[PDB]
Amino acid sequence: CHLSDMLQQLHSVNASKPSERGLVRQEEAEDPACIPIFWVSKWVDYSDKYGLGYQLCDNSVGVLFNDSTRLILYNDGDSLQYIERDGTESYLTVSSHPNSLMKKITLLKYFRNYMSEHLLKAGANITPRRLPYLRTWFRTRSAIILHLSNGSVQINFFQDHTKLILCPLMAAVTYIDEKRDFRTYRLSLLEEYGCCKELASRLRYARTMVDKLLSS
């Protein structure tokens, strides 16, 4: 649904060959109303044994466990959301001490603590405009692809620390460049005004990744 929408929006921008305008006028495509509310600021791949832990930009943490269940810890440090393999959601607190979930809670706290001490925040200096969980993820040789339950797809490129945050609702893309500057564009407006070569090649790659998400 949202992925198929994202796929058309990307194809449409890419088919416009936006980096080949006489003069590119990217800035005209910026739309502050489209700035994403959530993105992944930190992640830890422990998929060999436990799963994938992550931090969202609000400092909440989540884990997609290998058993395909999900656990989210809100930034109050006590409130939890647990999502079953079947997708059923429920809310509870660490301090309630639920025997059945103590292992998963302890794993999540490990992830939170490790990210806190040993990783830096992506998008730490970003002007703000339902908290999502991680629906699926995968890695390629050059990027990690993160698909959130709100429809957003985030792609983090390894070689140069550049990132894209795509929203299919807003039909928008946020680009985090090598200098850590952030900008949010309306995709339809990049078609009209053009964009630089580096955003253009990344949006081509983004399309390939959205294809991958759809075939999987």
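Swiss-Prot numbering applies to chain A: residues 372-500, 507-593, in that order.
Header lists the method as X-ray crystallography, 1.9 Å.
In case you wondered, yes, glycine gets a Cβ from its N, Cα and C as well.
Marked as domain 'POLO box 1' by Swiss-Prot on the basis of sequence analysis: 410-488. The domain 'POLO box 2' feature in Swiss-Prot is assigned to 510-592; the stated evidence is sequence analysis. Where Swiss-Prot documents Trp414 to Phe as a mutagenesis experiment, the accompanying text is: Abolishes interaction with CDC25C and reduces centrosomal localization. Experimental mutagenesis at this site is recorded by Swiss-Prot as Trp414 to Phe, annotated: No effect on centrosomal localization, nor on S-phase progression; when asscociated with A-427. Loss of centrosomal localization and of S-phase progression; when associated with A- 415 and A-427. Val415 to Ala appears in Swiss-Prot as a published mutagenesis result, with the remark: Loss of centrosomal localization and of S-phase progression; when associated with A- 414 and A-427. As a published mutagenesis entry, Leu427 to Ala appears in Swiss-Prot alongside the note: No effect on centrosomal localization, nor on S-phase progression; when associated with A-414. Loss of centrosomal localization and of S-phase progression; when associated with A- 414 and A-415. Here the residue is the original one, while Swiss-Prot reports the published mutagenesis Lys492 to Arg with the comment Severe mitotic defects leading to prometaphase delay. Increased localization at kinetochores leading to increased levels of phosphorylated BUBR1. Recorded in Swiss-Prot as a mutagenesis result, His538 to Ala carries the remark: In pincer mutant; loss of centrosomal location and decreased interaction with phosphorylated CDC25C and BUB1; when associated with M-540. What Swiss-Prot says about the mutagenesis result for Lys540 to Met is this: In pincer mutant; loss of centrosomal location and decreased interaction with phosphorylated CDC25C and BUB1; when associated with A-538.
Of all the Cβ atoms in the protein chains shown, 14 others lie within 10 Å of the Cβ of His538 (mutagenesis position). In this structure, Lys492 (mutagenesis position) belongs to neither helix nor strand by DSSP; it is coil. Taking the mutagenesis positions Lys492, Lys540 in turn, the residue surrounded by the fewest other Cβ atoms inside 10 Å of its Cβ turns out to be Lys492. Within the same chain, residues at least 6 positions away in sequence whose Cβ sits under 8 Å from that of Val415 (mutagenesis position) are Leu423, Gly424, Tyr425, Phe482, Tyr485, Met486, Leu490. Calculated from the flanking Cα atoms, the unmodelled 6-residue segment between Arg500 and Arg507 spans 15 Å.
Rounded to a whole value, the Cα-Cα separation of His538 (mutagenesis position) and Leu427 (mutagenesis position) is 17 Å. Within the same chain, residues at least six positions away from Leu427 (mutagenesis position) with a Cβ under 8 Å of its Cβ are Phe409, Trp410, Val411, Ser412, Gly433, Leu508, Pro509. In the three-state DSSP assignment, the secondary structure recorded for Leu427 (mutagenesis position) is strand.
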